[PDB]
Structures are given as structure tokens and as C-alpha cells.
Amino acid sequence: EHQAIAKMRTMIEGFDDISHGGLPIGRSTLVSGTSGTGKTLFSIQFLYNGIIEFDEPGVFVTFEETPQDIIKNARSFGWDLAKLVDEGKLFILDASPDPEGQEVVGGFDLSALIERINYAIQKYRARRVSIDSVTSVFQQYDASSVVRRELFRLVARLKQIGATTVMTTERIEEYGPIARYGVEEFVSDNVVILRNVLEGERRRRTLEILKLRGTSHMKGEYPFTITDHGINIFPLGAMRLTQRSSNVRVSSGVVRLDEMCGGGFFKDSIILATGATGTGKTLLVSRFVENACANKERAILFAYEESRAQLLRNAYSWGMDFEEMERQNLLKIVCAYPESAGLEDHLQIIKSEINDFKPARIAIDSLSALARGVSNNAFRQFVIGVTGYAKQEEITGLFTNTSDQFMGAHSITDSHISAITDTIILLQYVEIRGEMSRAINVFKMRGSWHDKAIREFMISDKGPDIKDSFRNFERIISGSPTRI
Amino acid sequence: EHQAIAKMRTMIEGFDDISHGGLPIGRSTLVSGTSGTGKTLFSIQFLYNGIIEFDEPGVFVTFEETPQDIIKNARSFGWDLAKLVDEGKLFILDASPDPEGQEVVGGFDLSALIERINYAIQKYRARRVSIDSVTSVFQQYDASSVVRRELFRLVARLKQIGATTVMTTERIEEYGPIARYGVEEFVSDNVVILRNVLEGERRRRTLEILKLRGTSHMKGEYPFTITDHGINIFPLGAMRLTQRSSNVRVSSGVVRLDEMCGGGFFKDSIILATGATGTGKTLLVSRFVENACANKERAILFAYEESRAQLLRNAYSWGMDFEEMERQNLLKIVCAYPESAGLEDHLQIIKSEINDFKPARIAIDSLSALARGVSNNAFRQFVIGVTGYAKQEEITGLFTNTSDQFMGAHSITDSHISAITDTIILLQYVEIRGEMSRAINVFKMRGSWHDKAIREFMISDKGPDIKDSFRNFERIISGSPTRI
Amino acid sequence: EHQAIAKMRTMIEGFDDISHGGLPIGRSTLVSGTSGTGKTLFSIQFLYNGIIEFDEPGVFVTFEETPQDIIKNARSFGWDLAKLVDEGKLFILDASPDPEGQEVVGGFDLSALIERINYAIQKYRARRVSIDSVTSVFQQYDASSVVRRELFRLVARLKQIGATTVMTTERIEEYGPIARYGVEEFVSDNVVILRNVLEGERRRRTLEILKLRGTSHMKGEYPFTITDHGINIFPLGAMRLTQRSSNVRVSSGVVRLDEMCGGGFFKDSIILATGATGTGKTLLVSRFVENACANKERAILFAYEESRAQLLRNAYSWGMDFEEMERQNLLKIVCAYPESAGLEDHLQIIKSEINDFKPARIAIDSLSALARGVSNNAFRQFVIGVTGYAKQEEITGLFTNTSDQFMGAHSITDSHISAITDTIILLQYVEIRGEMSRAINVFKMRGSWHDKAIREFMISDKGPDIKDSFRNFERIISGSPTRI
Ligand SMILES: Nc1ncnc2c1ncn2[C@@H]1O[C@H](COP(=O)(O)OP(=O)(O)OP(=O)(O)O)[C@@H](O)[C@H]1O
Ligand SMILES: Nc1ncnc2c1ncn2[C@@H]1O[C@H](COP(=O)(O)OP(=O)(O)OP(=O)(O)O)[C@@H](O)[C@H]1O
Ligand SMILES: Nc1ncnc2c1ncn2[C@@H]1O[C@H](COP(=O)(O)OP(=O)(O)OP(=O)(O)O)[C@@H](O)[C@H]1O
Ligand SMILES: Nc1ncnc2c1ncn2[C@@H]1O[C@H](COP(=O)(O)OP(=O)(O)OP(=O)(O)O)[C@@H](O)[C@H]1O
Ligand SMILES: Nc1ncnc2c1ncn2[C@@H]1O[C@H](COP(=O)(O)OP(=O)(O)OP(=O)(O)O)[C@@H](O)[C@H]1O
Ligand SMILES: Nc1ncnc2c1ncn2[C@@H]1O[C@H](COP(=O)(O)OP(=O)(O)OP(=O)(O)O)[C@@H](O)[C@H]1O
Ligand SMILES: [Mg+2]
Ligand SMILES: [Mg+2]
Ligand SMILES: [Mg+2]
Ligand SMILES: [Mg+2]
Ligand SMILES: [Mg+2]
Ligand SMILES: [Mg+2]
Ligand SMILES: [Mg+2]
Ligand SMILES: [Mg+2]
Ligand SMILES: [Mg+2]
Ligand SMILES: [Mg+2]
């Protein structure tokens, strides 16, 4: 690796990519954020992984949380630090005050502390050190100048010993100064900022490596989630554009359509189905799913508009029995409101379910539903994310999109995802003789030829029946054609 | 223990969903909010439910409000604490100052206080403790650093006694620091934020669990309302997408309509009637209510546009007698201006009326009326609300929508709810031979077949007469056809 | 007293509707706001209304203004305080400092005053007290901490005393902290905020009951005014949708029009005349107002576009004499530019005059003129106000609206009021053979059946003459027809 600085791996999903390999060894990383951002979690996970993956003893210095609590809280992610303390791989160095205390101590303690820590490190042959809430130590009565010396002194001796350190710091504003005293930022070798931005009553956690003296790294903010497994990062912009592509074809579930697509959809492709309410995107999805099961293949249907029940009532009405699909353990239906969590979550949920089910086909009914509230920029990042995972996973995926206006829609999508998709399937109403008839169309395909006709189609208990084109009409797209 | 972190239930409607079980046992939780946000209410309702639901004795430490008052006010919600005091189930520890104050009390009190609290905890075998305004205590002449210690101490000692406590703190900026000294947030293991956000002369009460060291919890803000039954929170993002579905139909009040819908509306469905003013949605709504009492069933009509008297005058003129409807106790008309309150409130009023009247059918005349002033995201949240609640209750609901523009409308809804609804009914004006005639169209029906025609219809004393389509016109969807 | 919180009416118009009863008895209510928000006025009008409505003596404690001025000023609203002081009903407890003095007199008088006050309370059998500018007292040299103690002592004492008080406080920002020391907020049992919101060089006073401990109240801000009869608040959200409705008919003033509305306008209804400039709204208004005089009924015409003198001319050129109308005291013209006062002030002026002339009919020439500048929500809130009052007052109302664009207007009103109105009349230009001809059209009626034809009409010295429809045309609504 062409980087001048030797790094250690956090083994924290996504972090090592963001930091181009992990935390510089022998240095210290300031990890700061507002309340409940995941600082303690980040540092504990840092020592944990260190012990489990590389047998690297760790020293956890705590200034506010009690050693029992640090061990009790860790059980939230099924981590047993008590077992590690007994094995002598983890040492929690208690430096929290006692509920009786006095006044004055943040100085010689800084010298006593260093000596304490050098003892633990030497005794336990420690390779990693995280210092949780150093902020609270000189949070006794100090100014910025006194803080710079004490921190620098701490960091400096830690570097002499050779310990790779992680120091947590608190902030009050999500975007203003990096840390409380506006001094930590510059004493540290590297700086990580954990945010938890509000905006729209939802909460989005992001991680940012602001600086790493010596090497490069990914810049900006990256979304993450805390789970029963700790921190989980998606470097959405680290996603390389090297997806495998094959000319393999797969049916859509509708024979006539497959012809229209010049032999069916591609396996390695993303399909977009757009049209106004009532056109039949939801239907098309059903048929897309069923076909994956009719060939003994798994498929997931992430529904964001219809209940699990309704999805069954309507599917049966179109024939195709979903009950059996789930029993045979070939079709897995999800279902959840887009307002039940921000995009990151939705993205992460979609991924796990893709891992705990090895789907060959996936269907997200209504991206345009996920687009509610969120800003366009946030949505497209979401669309690149789903769309990208699916691609690198040889997982054919059909996406749905309802257009904000029936008849007259000038754009295939109000979100402008169009270029992100390989094959687009357009549905639309046609006002013919006082009636609302449907018309299906294969607008585009990248590897195939595809039919260029705008066929009309009817929906029956049997399903979608693709008929013929309105040859004798003008302005079909307008929605209100003229008979010529 | 060798497991995660046990939680205690607060029985506060909604909160135990948001917290994934309730408050972390053996720990304290900082509940802070600006003036009048519900901090005290929350703390009394935490003790109260702990007594009345599990018989867990409670201690209430008060620092400003007098014990007599605290009991006086609880009456507001039909809470008799004085009774619980006598039964030794609840103990109100008066720590409030006397009208003849004295200097320096930042230590004697700290341990003298715990001494008392502990004494009380042991005496009444209290399981719950809630302290009101710990803020006021060091509001004598202290700085953040001194504040941090005192809380660290108060919090630490309570832990030792093993008390599951609720601590109240006051703010000053709805989105400024979480608490008065920007320190409390980091000392507490758990933090709850209660907000009374202004915005457009209206106030919206929300609740957020910023963090609970040790476990998971729903993130973000959640709207709640303080009623005669205390705090009521609506985790609008917790409602699952597991609504029950069936092929059971229900008439509309319009037989020709029922025909166009393939045999009537589904009971388990959401219908939406859109069109310009004058087309006839308020009509379709009455014709809906009636049909619910002719089959001796109970229905509620939430009107926000026309008064109660008018709804009657116009209903009689269409025939159907609303008078009898009410007497027979099968029909209940509410009526109230959308400006009379905020969305959160309206949503609740809708629900409580559904509970006290066991409705079969429900209709909201003009969702678009409720969309006045309020942002779009707030509205959809409302629509998802009243919509899913109905869906899961087996309630057949009809929702009215008045598109901003007569003729030319390119979208069924300006708000864009058309995708959350099951069946869409479209009314529109059609300029014919210098005349303004109507038309009706069953735009979409998820489970049924429904008529695809745009039938013209007249309105008389008898009601709505759905005639034929204009099979000899072009561009009818535009309002100004072209005879051919 | 083991009952809910009992309140005491302030008799301040509107306040008792918002506060669900009035100020809670025996408790102190904080009332703060920026300079000149009506603070003093409030407390004072609180002690007055008491003396004159329930003969409850009152004690007024002033710390800055002199008793002479407090009385001299009250004269601004026709309140002879001087008299009430004599009749021992009101006692003004001067507590203002003199041009000379000393210092180091902190809580010294705070204790002495709580006596002087108790004195006058018993001495005059006082039930209501009001302390104007408590803030100015510790505005000598205190910190937030010293302020919280002094206020708690005072409030506590007055509470023991059993007095129902109103304490005045000053703010510096309309939307920042509640009171100067951000401490009063929490010390008070009730907090009311008076705001004098600037915004576009226009000032809008609003009052808000932030909290009332132990009881319910209306949330949010509320516009109010300061007139010669004291504070006047309009609970526009409190107005119920319980308006009386009848099938009585009345005449538009245009026979042919009445026929079209199927027998005329309903007495209990609101008519909206919509059209581009020149169409003729001011004509219908003229005609509508004249008709109420022909039947010796009183009617008011609130003109916001044309002057008194001009209305006369143009109306005499149409026949109808407005001169006699006024002599016969059957017609009352108003006239004022919308720019001569905020919506709040207009709405009131509209109401006051309706009370000083018992109108049976009402005409507002150009709602769209009142819509100038003001935001859309602030407008609808004015429409609903005027619309409602008229409605519950059995007064027939005709409101005019000029659409922003002539020909092609795709919406009746730009402000969207159309769903707030019972009867919609639509005037429009029709380009036929290179000439601009008119057309009248009864868009909708909630009771009657009305005509659906779009009839062209012409204006002469006789007034409006409704002719025929354009049966042989196409795209009339558009304004640029096509003959078939
Ligand atoms: N199993 C879990 N799943 C999801 N979230 C969790 C889980 N366990 C803890 N959390 C969340 O992790 C956060 C706890 O923060 P954490 O313990 O990482 O330290 P911190 O927020 O950085 O600092 P502080 O000590 O000031 O709270 C909380 O927001 C909490 O809800
Ligand atoms: N049994 C059936 N027989 C005939 N037509 C049906 C039947 N079921 C559904 N349909 C038709 O299909 C439409 C249902 O739309 P569908 O579920 O396919 O998804 P969509 O229109 O793409 O998206 P959305 O959920 O927004 O409606 C109805 O509007 C209706 O015309
Ligand atoms: N029965 C009730 N129904 C509706 N709202 C009520 C009722 N009783 C009280 N309220 C409202 O509840 C709020 C009272 O807040 P509460 O006393 O619980 O705590 P706080 O204001 O956050 O803190 P503190 O009381 O110590 O100042 C006020 O907004 C009040 O008007
Ligand atoms: N007795 C009647 N006979 C014939 N037509 C009537 C009668 N009453 C009302 N109408 C017609 O019905 C329409 C009334 O509309 P309705 O009250 O049904 O609700 P809407 O148009 O959907 O919404 P809103 O009128 O509140 O804006 C009028 O436009 C009118 O043409
Ligand atoms: N007759 C009146 N008509 C219209 N406005 C009036 C009349 N009398 C007084 N006002 C207005 O009323 C307000 C008087 O405010 P007031 O003295 O009651 O309280 P304040 O200014 O809020 O606080 P403080 O007087 O303690 O400084 C001013 O804005 C003034 O212009
Ligand atoms: N004596 C008259 N003879 C013929 N037509 C007249 C006469 N007076 C006015 N008109 C016509 O009536 C129109 C006057 O409009 P009017 O006063 O009725 O109000 P408006 O058109 O509704 O609103 P606005 O004030 O914006 O013009 C003129 O544009 C003109 O065509
Ligand atoms: Mg934190
Ligand atoms: Mg921490
Ligand atoms: Mg769908
Ligand atoms: Mg309280
Ligand atoms: Mg309407
Ligand atoms: Mg209506
Ligand atoms: Mg849709
Ligand atoms: Mg002033
Ligand atoms: Mg308070
Ligand atoms: Mg005019």
C-alpha cells in the first residue's frame, strides 16, 4: 500500500475504507460528537475488535462511566468484556470521581493518569488505548490554554509509549466548533467527527474523518447506523463502478413483455416501471416475483405502500398465489412505511434481508414512496445505493415509480433516476372514446433491441394482457390522443 | 446481570414503544424541555402508572412546586395522589425552599437530600423516584463544571440505592442546548427531550429519546398531546404495515357507482374522492354515510368545511334525512375548523371519537381542508395517520379532496396522497355546448375490476344520476372537449 | 379543595375563551413581552373588569410608572381609576424609586413589600392583584440566581395570601427567551406571552398562553388589538362550526341571475364573485347592495379599491342611485386601503360596524385587495374570520375576487377560498370575432340546483343584462373559443 503511515484496523464495518486502512499506529485519534452520537461505542468497539481479531490487549480509560456500566452496556451488542477482563486481555482503568469528592485534581492527575496508563499498558502488554470523555476531566474549572497543554501532554506521552490511541470528546452543536474548547482539533493527529443531525424530525447519524496527518482518506460525511452489532458504515461514495454484466436473460413474469424486451430482462440489470396511479406497476412487480419462484429461485418484495395482507388479496385476484410462495420459502415479503425510518436505515435493512435470504431477484415497490419528504440529493444517494448493491450482487432488481401526474408527464421520473437505470418500462392512461385505457411501453434497454410500440393492455383476473398499438392515433403520449 | 439492560414500563401511551420497553432499570433519565412542555406531567405519570399498574411505591422529590399544588394539579387528569399518599404507595418529598431563604446550600443538601430520598425509598419500599427540576437547586450561583459534578453525584448515589429515577431539567431554546448548562446531557445515561416547537403561531409537542446508554430506542421526534388523560404519544413511524385485508364489499350509496366499482367498495379499503369545488364530493360523502345507517351500522363524518346545520340542509335537499340518522344513533357528525387546532390534535380527536362510537365507516370531508397552512410533510404524516388507523381497525374510510384547479388538473392530488389510497373516485367538470356538466370516473381500484368509463352525471333532489360516457368527444380529461 | 383548577374570568374579550375560563385563582400568572406589547394594559384591565364585574377590589403594585400616570393613561380607555381608588375598590401601591436615594437595598424591600402588599390586600379585601414590572426591581444589580429566589418568595407569599395575581415582565426578543432572566418562566404557575411581531414594516400583536399548571388552555399565538376599549383578542380558532342554516332566499339584485341560482341566493350563505379585471364584480356588488335597500333592509359595502366619490359615479352611470341609499339610512359605505392596517385591524373594524348598523347583507369589494402583501395563511385566517362571523350572524355575504390572470385562469381563486364559500359566481372574457365579450356563470351552489350554462352578458346604463350561452362554441372556459 502506497501510504506513508502504518495503520491499525478497527474492523468496524466501513471505517477502515473511509480511513484508507484504519487508525495510524502510534498516534491518537480524536473522536468527537454531540450527546448520544456513538463515541463510547466507537472506542469500545475499537478495543474489542482489537482483542478478538488480533489478540491485541486494550486499556479502556473511563472518566465518567463506571467499569460495571461499560461492561453492562457492551452486552447490548453481545460483547462480553468481563470475560476479556478475566482473561487479562482488556483492562478498564477507572478514573471517574467518587460520589463524595472535593475540588481540584485535573493536573497532577494528568501526570498520575499518564503514569497509571503507562502501567496498565506495560502490565497487560497493551496495543490499543481509548480514553472516553477526557473532556470531563478538565471540565472542573479550565480555560482553552490549560486544555491544550494537558491534552498535548497526554497525547505526547502516549505517542512516546507507542500506543495507538482513541480519545473521545463532546461537542454542543452539530456543525459549529469540533470540540468544546476548540483546541482538541489541533492537538490530535487525526480527527473523526460523529454527527447525529436532526432535520425533519428524523435523526441521521454520519461519521466524518476531517483529518489524518500523513495519508489520505475519504472526505466528507458518511451515513451509519448503530445496531445489535455496533457501528455500521456505508461508504456510498467508495462504491466503485465495476459491476459484472452478462447477457443472461430472465423472464419478467409476462411472456408478451419478454418479447417486447427482445427476449426478456437481463439478469445483471435494473428495471424501472413508471406510470401514474392505477397503471399497473404494483401488478408488474407481482408477476416479476412469482416468476422467480416458478423457477425455484428466491426473491424479495420490499413493499412501502401496501400491507402484507393487501399484497396478498390483490395478488390472488390476479391469480398467482403468494401464500404458497412464502411457504415454499421462495418469496419473502417485507413491508414498511418510508416514514418509519430515514434512508440509511431503509438501505441497511434492505441489505441484511438480502444477505439472510440469498435473493436472485428483488423488487422495491415505489421508490417514489421512499422519496417522500427526503431531499432529492438524499434520495438519489439512496437510489445509487440500492441500485449499486443489487448490481454488484448479480441480483436482478425491478423498481417501481409512480408519477406525480397522470397523463401529460413530460419526464419519466420527477426524481431524475432515469440515467441510473438500464431498462425502463413505462405505463400510461390513454383517453379513448370517453374511457381510460392502459398502454405499456419498453422505453429503453441497454443491451437489447426491445419493441418500440406503445401497446395497450388490459388487466384481468388472469393478469396483464398486452395487445396492440394505437396505429391510427396521434398525441398518444399526451394522454388525450386524436383519431386520424 | 449477565444480560443487556432491563427496562421498566411507564405505561405512558406510546413511550414504551418509542423506548423499546421503557426506562432503563436502576438508572436515571433526564427529561428536559422548555417551560410548559410536560416535564412534571411526565414524572408524575411515571410514578402514578408505576403504582396503579404494578403497585410499585413511588417517591416524588419536588424543588419548587408545593406538595399540595402537585396533588391539586394531578386532579386535572383525574389523578388522586393524596389518596396514594395516605396508602403509603406514593411519598411526596418536599425539598422546596421556605419563604425565608438562606445562603450556601450546595452540599449539606446533596447528601442530606439523598439521605431523605434513601430513607423514603426504604420506608415505603419505593421502586420509582422522579425528581422535579433538579435545575433549580444549583440555580443558586453555580457554573457548568460545578453543575456537572453535582449531577454526577446525584446520579451516582441514586444508582447505588438502585432507584429507577426520572430527572427533570428546564431549557431556554427549543433547539438550543438540551439543558440549561449544556452539561446534563453528557452525565445522564438516558435523555428525553420534550419540545413545544412554535412555527406558524401554532405549537407542536414532540418527544425524543436522544439516547439510552445500553439499549436501542426509536430515534427522532414524535408528536404527542396532553389530554385529560395525560401525555399521549403517537409513534406515527412505529405503526406496522400489517393491515388486515378481505374481499368483502360495502355499498357506496350510489348503486350505479357500486356497479362501476365492480360490486361496491371493499370494507377494508381507503377511498378518495377528488375534484374541483362544486363537482360533488360532499354529496358522495353523504350518500356514503346514509348507506351505513340503512344497513344499521355506525359511521362518523368529520366535516371541516360546512357547519352541522348546513350539512343537514344540503343533505335533506338531496333527499336522505340526516336527522333520523343521528337519533337512531347510527350516525355521528363532528365538524370543526382545520385551524381550530394542529394536525397532531386533529389526528387524536379522530381516534377518540372512533373509540367512543365504534364506527363501521368513516369519512373526512376535505383532507385538502386540513392541508391549509401546514407543510406538506406534516400533512402526509397526518394522512398516513388517519389512514392506517382506519385500515387496521377494519374501518371503511372515504376521504374528500378539492383539487386547486377546476378543469386541467394534471394530478389527482396536489398533496400527492394518491398512492396511499386504495380506490380513487374522480369528479370533473366538462364544458359542453356552452355548459358546465359533470362526470365521474373510478380512476383506480386495487382489488376490483371497476368501470373504465368517464360517465357524465346530473345532480337533483334525488341525488346523483350517473349517465353515459362521452364516446363522441376528445380531450375530455381537459375539461374542454372537442366534439367529433 | 379536592377539585380541578378553578378559574377567574378576566372579562378581557377573547382571553377567557383561550384560557378556558380565565386565570387560575390564587395563582400568579406571568405576562411578559417586549416594550409596548400591552403588558400594563393587561394587568390593569384585569383589575378593572374585576371591580366593575364582580366588585372584587384590586391592588396594583407599580415599580416604575407613577400612580398619577397609571390613572392618566387608563383614561385612554375611559377608565376612571381615580374614582375607584376613592371608592376604595382599587388601591395603587406605589413602589417606584424617587430621583434621589442610596443602595445595597436588595432583598430588603422584597421582604418589606411582601408586607406592604399583604397589608393592602387585607385592608381592601383584595381578590386580584397585579404587579407591573417586577423585573425593574432586581434590575438594580442581580444575577439569574438571585432573581429566582426573590420571585419564588413573592409568588409563594401571594399564594399563601390566596391572591390571584398577574406579574409583568419584559423581554428583548419577540421569539427568544420568555423573560429577561430566563428564570421567571419556571417560577410562575402560568406564562402568557404578548408579542409585537414586526414583519414587513407591519406590526402584529399576538398573545399566547404557553402554560397553565393543572388545567387546559388553547395553544399557540392569537392576534389581538389595542383599541379605545382595551385589549381585544380574536380566537379565530375557537370559532365553532355551528352556524345556523336556512332555505330562505334573497335576490342578487339581478333577476336573471336569481333564476340561474335557481330562485336566488340563500340568506344564510356566502357568495364569491370571481373574474379578471373589468368583468363586472363591482357591478354585482353594487346591484346586490341596492337590492337590500329596495326591501328597506340595511346593508354595508366595504370598498377597498374605489373611493366613496367614485363608487357613486360608476354606480349612478349604471342606474342605481347610492345617494338616496345613504339618506334613507339603509346603506353604509366604508372604504379604506388594505394598506391602512393589518388584517387583524380590518376584521375588527368589519365586526364593529356590523354591530353599529345591524346589516342584513354585506359586500366586500375585493378580497384579493386584502390579500396584497399578507402571506397566504394570514389571509385565509382573515377569510375564515369574516366568513364565519357573517355566517353565524345570519348575514348574507358577497365577496369579490379579481383573478391574477384574464382568460385561461385555471383556478377560481389564487388564494384558494373557493372551498370556504357556498356560492361561486364566475365572470369571464370571451374573445369572439376580435371582440372582448363577457359571460356570467353560476359555478356552484350548495343548496339550490342553479344553471350550468355559461351565459354571455353585457353592461349598459341599465346595468347587467344576461343573454345566452355560446352553444355553438368550443373551449369557452379558456376564453379563446372556436366555433364548430
Ligand atoms: N443495541 C443497540 N442498537 C441500536 N442502538 C444502540 C444499541 N445500544 C446502544 N445504542 C445507542 O447508542 C447510543 C449510546 O451512545 P454511546 O454509548 O455510544 O456513547 P455517546 O453517545 O457517544 O456518549 P455519552 O456517554 O455522552 O452518551 C444511544 O444513542 C443508544 O440508543
Ligand atoms: N381483478 C382485477 N380485474 C381487473 N382489473 C384489476 C384487477 N385488479 C386490479 N385491477 C386494475 O389494476 C389497477 C391496480 O393498480 P396496481 O396495483 O397494479 O399498481 P399501480 O397502479 O401501479 O400503483 P398503485 O399502488 O399506486 O395503484 C386498478 O386501478 C385496476 O384498474
Ligand atoms: N387536563 C389538561 N389537558 C390538557 N393540557 C393540560 C392539562 N393539564 C395541564 N395541561 C397543560 O400541561 C402543561 C403543564 O406542563 P407540566 O406542569 O406538566 O410541566 P412543565 O411545564 O414542563 O414543567 P413545570 O410544570 O415544572 O414548569 C401546560 O402546557 C398545561 O396547560
Ligand atoms: N338540490 C340540488 N339540485 C341540483 N344540484 C345541486 C343541489 N344542491 C347542490 N347541487 C350541485 O352540487 C354541487 C355541490 O357540491 P358538493 O356540496 O356536493 O361538494 P363539492 O363540490 O365536492 O365541495 P364544496 O362544494 O364544499 O367545495 C353544486 O356545485 C351544485 O351544482
Ligand atoms: N386608546 C388607545 N388606542 C390604541 N392604542 C392605545 C391606546 N392607548 C394605549 N395604546 C397603545 O397601548 C400600548 C400601551 O402599552 P402598555 O403601557 O399598556 O404596556 P407596555 O408598553 O407593554 O409595558 P409597560 O407600560 O409596563 O412599559 C402602546 O403600544 C400604545 O400605543
Ligand atoms: N356606463 C357603462 N356602460 C357600459 N359599460 C360600463 C359602464 N360602466 C362600466 N362599464 C363596464 O364595466 C366595467 C367596470 O367594472 P366594475 O366596476 O364592474 O368592476 P370589476 O370589473 O369587477 O373590477 P375592477 O375594479 O378590477 O375593474 C368596465 O370595464 C366596462 O366594460
Ligand atoms: Mg452522549
Ligand atoms: Mg459516552
Ligand atoms: Mg402500489
Ligand atoms: Mg411543574
Ligand atoms: Mg369542495
Ligand atoms: Mg365540500
Ligand atoms: Mg402509486
Ligand atoms: Mg414597557
Ligand atoms: Mg417550568
Ligand atoms: Mg372593483
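Residue numbering in chain A adheres to Swiss-Prot, whereby the residues present occupy positions 14-497 in order.
For this deposited structure, the header notes the method as X-ray crystallography, 2.9 Å.
Each Cβ is built from the backbone N, Cα and C atoms, and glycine gets one as well.
Positions annotated as active site, proton acceptor in CI (KaiC 1) by Swiss-Prot: A:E77. The secondary structure of A:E77 (active site, proton acceptor in CI (KaiC 1)), as reduced to three states from DSSP, is coil rather than helix or strand. The Cβ of A:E77 (active site, proton acceptor in CI (KaiC 1)) has 22 other Cβ atoms within 10 Å, all protein chains considered.
Secondary structure at A:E318 (active site, proton acceptor in CII (KaiC 2)), taken from DSSP and collapsed to helix, strand or coil, is coil. If you look up Swiss-Prot, you'll see A:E318 marked as active site, proton acceptor in CII (KaiC 2), on the strength of a curator's inference.
Residues annotated as Mg(2+) 1 binding site in Swiss-Prot, with a large-scale study or a structure entry given as evidence: A:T53. According to its DSSP assignment, A:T53 (Mg(2+) 1 binding site) is helical. A:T53 (Mg(2+) 1 binding site) has a Cβ environment of 23 other Cβ atoms inside 10 Å.
Positions annotated as Mg(2+) 2 binding site by Swiss-Prot: A:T295, A:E318. A sphere of 10 angstroms centred on the C-beta of A:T295 (Mg(2+) 2 binding site) encloses 25 other C-beta atoms.
Swiss-Prot lists A:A108 to L among its mutagenesis entries, and the accompanying note reads: Reduced binding of KaiB, reduced formation of KaiCBA, still phosphorylated. When other Cβ atoms within 10 Å of the Cβ of A:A108 (mutagenesis position) are tallied across all protein chains shown, the result is 20.
Residues within less than 8 Å, Cβ to Cβ, of A:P248 (mutagenesis position) and separated from it by at least 6 positions along the same chain comprise A:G27, A:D30, A:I31, A:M231, A:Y235. According to Swiss-Prot, the mutagenesis experiment A:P248 to S carries the following note: In kaiC5; induces an arrhythmic phenotype.
A:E319 to G appears in Swiss-Prot as a published mutagenesis result, with the remark: Low phosphorylation. A:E319 (mutagenesis position) has a Cβ environment of 25 other Cβ atoms inside 10 Å.
Among the mutagenesis entries in Swiss-Prot is A:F470 to Y, noted as: Shortens the period of the circadian rhythm to 17 hours in reconstituted KaiABC complex. Increased endogenous ATPase. Long-range Cβ contacts of A:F470 (mutagenesis position) within its own chain (separation 6+, distance under 8 Å): A:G293, A:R451, A:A452, A:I453, A:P477, A:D478, A:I479, A:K480. Secondary structure from DSSP puts A:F470 (mutagenesis position) in a beta strand.
Among the recorded positions A:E77, A:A108, A:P248, A:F470, the ones with a Cβ under 8 Å from a Cβ of chain B are A:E77. The Cα of A:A108 (mutagenesis position) lies closest to that of A:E77, out of the recorded positions A:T53, A:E77, A:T295, A:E318, A:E319. The shortest Cα-Cα distance between A:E318 (active site, proton acceptor in CII (KaiC 2)) and any of the recorded positions A:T53, A:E77, A:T295 is the one to A:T295. A:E318 (active site, proton acceptor in CII (KaiC 2)): 21 other CB atoms within 10 A of its CB, across all protein chains.
The CA atom of A:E319 (mutagenesis position) is located 9 Å away from the CA atom of A:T295 (Mg(2+) 2 binding site). In this structure, the CA atom of A:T295 (Mg(2+) 2 binding site) is 44 Å away from the CA atom of A:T53 (Mg(2+) 1 binding site).
A straight line from the CA of A:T53 (Mg(2+) 1 binding site) to the CA of A:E77 (active site, proton acceptor in CI (KaiC 1)) spans 11 Å. According to DSSP, A:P248 (mutagenesis position) is assigned to coil rather than to any helix or strand.
In the three-state DSSP scheme, A:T295 (Mg(2+) 2 binding site) falls into the helix class. Taken residue by residue with DSSP, A:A108 (mutagenesis position) is part of neither helix nor strand, so it is coil. Among the recorded positions A:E77, A:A108, A:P248, A:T295, A:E318, A:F470, no residue has its Cβ under 6 Å from any atom of ligand 11.
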